[PDB]
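Novice: A single structure is presented below for examination.
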Amino acid sequence: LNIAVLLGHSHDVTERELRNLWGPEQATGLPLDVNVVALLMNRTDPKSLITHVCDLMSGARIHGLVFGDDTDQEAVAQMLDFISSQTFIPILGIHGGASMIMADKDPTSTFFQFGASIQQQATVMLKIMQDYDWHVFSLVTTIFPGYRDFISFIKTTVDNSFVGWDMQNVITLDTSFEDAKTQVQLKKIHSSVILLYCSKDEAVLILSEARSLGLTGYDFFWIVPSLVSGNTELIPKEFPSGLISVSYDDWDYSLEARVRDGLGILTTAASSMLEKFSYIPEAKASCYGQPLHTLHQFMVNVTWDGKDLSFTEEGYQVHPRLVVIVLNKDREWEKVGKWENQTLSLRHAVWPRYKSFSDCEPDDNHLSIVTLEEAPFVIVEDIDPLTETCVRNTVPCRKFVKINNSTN
Amino acid sequence: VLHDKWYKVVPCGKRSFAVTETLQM
Amino acid sequence: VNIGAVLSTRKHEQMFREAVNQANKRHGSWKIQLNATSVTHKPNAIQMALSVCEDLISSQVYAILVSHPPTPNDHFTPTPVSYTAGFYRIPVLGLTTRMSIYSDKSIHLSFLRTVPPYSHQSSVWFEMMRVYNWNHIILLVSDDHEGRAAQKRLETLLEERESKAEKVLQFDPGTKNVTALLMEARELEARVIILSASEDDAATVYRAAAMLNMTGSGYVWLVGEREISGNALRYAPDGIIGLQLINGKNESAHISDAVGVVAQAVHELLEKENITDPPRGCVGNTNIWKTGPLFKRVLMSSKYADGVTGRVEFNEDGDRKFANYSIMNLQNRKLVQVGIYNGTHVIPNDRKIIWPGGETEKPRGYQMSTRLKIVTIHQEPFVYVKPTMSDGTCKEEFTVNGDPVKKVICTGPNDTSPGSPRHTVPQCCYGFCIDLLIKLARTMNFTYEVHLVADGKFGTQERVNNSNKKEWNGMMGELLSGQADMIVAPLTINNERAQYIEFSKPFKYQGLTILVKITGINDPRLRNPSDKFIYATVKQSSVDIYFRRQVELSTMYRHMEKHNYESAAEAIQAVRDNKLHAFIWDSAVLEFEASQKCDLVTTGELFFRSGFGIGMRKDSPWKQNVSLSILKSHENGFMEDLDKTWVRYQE
């Protein structure tokens, strides 16, 4: 039916190419009122979004208003949650403020975001850290929603993992720092891995404080979740080259890459559950005065193009196509691999040395050792496959054994 | 430390507690 | 200095106008120039949110007040105003709702209130519980959303009190099949009913309990602020503890208290520096308030010297200031009251607490549950596992001594673990622990449930997992939970094995003894093991903890952890058939082996002399009876009889 793709991102992309997307995306004659529209929210304020929603609701009861942005904002997420709770419409969060994962969502809300959840991000970052034998981590949370669940998931992952993990004291950034009570806490942090679960501005401030107080070295590897790198067009200069950014999407998975998938899922759910509700596009008349067999909680199992895009009780892709990239030298996100639904598909298995993260790093203390197979020396063995990891006593050796002679 | 200093030689010092059952026969 | 307000009823608007007109500068000393404005709530949630976003943040407001009962969201909570003002760190006064989920600082950055949420009610209940020693309580919360947080807070406070409850889980929101859990609670420690659900969800439980005559003595019903109103007073038993906070019921008094708190906050903000205005929320403006964390700190992290309530020690979460309570009792819907909480400790009022049981003194709340799970563990010196003579009937034999042998119906495996995995045949067990159990059963009357456990290991904390968390396993993990608190086994109390629970009086001091085929600890053979010196003892026993504490037997511990077997029958049969060399256990087993077998030297070499106490729970009203029975058995002539029949048994 009607697919209201309200693209509220800052980029002024041509919206004319969105009306003809009904053809390749399951062009079926069953939907009658296919009122496909597309807007462009210029002013970044909740008032403009409220006015646009109230105008679209008056347009013959537009149903299924998919919204998406370019920058993750906490206000847009709460606004869309309130809209999905009041109007009860199956919104599809694509990117930006529409994909900001919260701590506790409403049960009646149909906010279906695209990407990975906090537990999936914790799992993939733990896999990345264990693939490089990095157990000295330092978790730093903030006041943004998703800190207690994150620390609980971290503690749960440390418990079942019996290979040793340095659990340092957790630094909280709920209150504003005055460089008088947080510098002493940051000075005691001696671990290499620095789990920085904060926002963009908070991460920039932390990096600035680390550069001003002499905390940035050749051994500190900062790791940020998808909440920090929630965009592919704005990169600050305080972040050094080598910042592991595990983002749920990148320039490859742009807005148009997910708009077609969302439209296909919506039309598939409509064609599947149309026999229950004949008049699916039934919403409120306007914003003045104004679940049994609808399409609210009946689109959490549509498998589009084989991708496991099923949603949880709150609504989130269980197996997203997230791409893990790092920061290059010329302020650009250099791709190093991705994560599949089965396991972690790390393309760049060889971790670069990164002797100079920022520009003012003349220290170069990265070495390299080569060894061979000897009988009286260390016996060449394999890694323990019971947990796909090993212990600190067994140093992970980067093997180079080929499968066949003719193969390269 | 001064008290527990002249107890070096102990023929049955820690063996005297075995009185409940039979000894080595 | 502009301050806004958002109400729905005309009475609230008039009260706010009067509060900002008269007695508005009394709070503090600085002459404030606030510009109070009020916005009427719209029937639609979207239109009201738009009006808020176009008026309040555009007029640079500092605080608001939401106290109207009929919210336009039909959920009794200010959802749109909070979700719109949370971006600018605006302290949305959500004093109209008591939901503990919304009061959390996780999903709501700046959202305070002046009404005790479910968390504060649970805290007050926990404070009232520790006064009368209410440790083992039950939670009948049927609600899920806020009930989860309520039970989480309850169990965390119970763990902080060095204890653990029994029922902290939910069953179903508004169900009618609670007869099973009620009948199970009829034979528990305390009858304190903890219900923190909504109106109908609590009324269903009330009527279900009334249909089963659940209105006896000892039922302490803890209700909230909006759980008994309108019609829930009839379904609930007469005499419930109705909690009520000052300026919580009256709307005018609550609005006045909120205005006073806002005035005190504004005065404290004006006292310090950095007096900046919030960013105006026009089109395209996405600025964050710079003085947001500082405002949160001066709101909840600081204290208040004055105000309407005139109290100190404000909570660190912005939920409700700890002050005096106005808890009124509802005995047949009268003006009676019970002990109120004065912010720091409950102080009794003029008239004492009236209980629905019939009396006025302390009722029979702390009741000794007759259902006591008596778990039977296979022991070497005491427990003598043998097939039963008759089907489900044991024959009590009588030896040549003066102590009769009483065989109990121990339901469990008929043999060891390698022999059979697990059986349910009620065989017959007899021993020192069995005689003590019979004495305790004939002394005090209680419904004992005997059952032979499968494994025979003690379950220490050396290499265990326990769902990847530091707890006990085997037969001791259920002791801390509260199911099987009485274990008939001589647990050696010499290390941190008994640091959680207190045992009874030690009846024997034989300690541990080694076996010879290593004749003493001074010999190098016992210190340094070999290929033939096997130490196949019981896995995860007190010997493991003793070897962990000792640092001079590091070379011995390497040949000790990898040799301890899980079972003990195979070990004793091997050490009896001249296979094993060293077996560290009690002296009674070695004495029996030396009496039945003359080829064994059995030098003993025992030097531990450690006590043996019956494993019992620390917080239980039955641990004194065990000590009294031990003292009576020691002062009487049964001690030497039991010794000659079990420990020193010659054939």
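In order, the residues displayed for chain A correspond to 34-323, 330-447 in Swiss-Prot numbering, which applies throughout.
For all residues, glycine too, the Cβ spot is worked out from N, Cα and C.
Reproduced below are the annotations present in Swiss-Prot:
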BINDING   A:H44, A:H128, A:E266, A:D282  Zn(2+) binding site
MUTAGEN   A:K233 to A or R  Nearly abolishes inhibition by Zn(2+)
MUTAGEN   A:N264 to W  Nearly abolishes inhibition by Zn(2+)
MUTAGEN   A:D282 to A or H  Nearly abolishes inhibition by Zn(2+)
MUTAGEN   A:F416 to A  Decreased sensitivity to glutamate
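Just tell me what is around each of these and how deep it sits.
Specialist: Cβ neighbour count for A:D282 (mutagenesis position): 25 (other Cβ atoms within 10 Å of its Cβ, all protein chains included).
According to its DSSP assignment, A:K233 (mutagenesis position) is helical.
According to its DSSP assignment, A:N264 (mutagenesis position) is coil. Every protein chain considered, the tally of other Cβ atoms within 10 Å of the Cβ of A:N264 (mutagenesis position) stands at 19.
DSSP gives A:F416 (mutagenesis position) a coil state; it is part of no helix or strand. Neighbour density for A:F416 (mutagenesis position): within 10 A of its CB lie 9 other CB atoms from the protein chains shown.
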Novice: Long-range same-chain neighbours of A:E266 (Zn(2+) binding site), Cβ under 8 Å, sequence gap at least 6?
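Specialist: Spatial neighbours, sequence-distant, of A:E266 (Zn(2+) binding site): A:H44, A:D103.
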Novice: For the Zn(2+) site given as A:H44, A:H128, A:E266, A:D282, which other residues of the same chain have their Cβ within 8 Å of the site's Cβ centre?
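Specialist: Those within range, site residues removed, are A:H42, A:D103, A:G129, A:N264, A:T265, A:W284, A:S287, A:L288.
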Novice: I need the CA-to-CA distance for A:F416 (mutagenesis position) versus A:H128 (Zn(2+) binding site), whole Å please.
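Specialist: A Cα-Cα distance of 54 Å.
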Novice: Given a separation of at least six residues and a C-beta threshold under 8 Å, show me what packs close to A:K233 (mutagenesis position) in the same chain.
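Specialist: Expected: A:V261, A:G263, A:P269.
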Novice: List every residue in the same chain as A:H128 (Zn(2+) binding site), at least 6 positions away in sequence, whose Cβ is under 8 Å from its Cβ.
Specialist: A:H42, A:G101, A:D102, A:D103, A:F147, A:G263, A:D282, A:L288, A:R291
Novice: Using Cβ atoms and a cut-off of under 8 Å, determine which of the recorded positions A:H44, A:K233, A:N264, A:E266, A:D282 neighbour chain B, and list them by sequence position, or give 'none'.
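Specialist: Near chain B, no listed recorded positions qualify.
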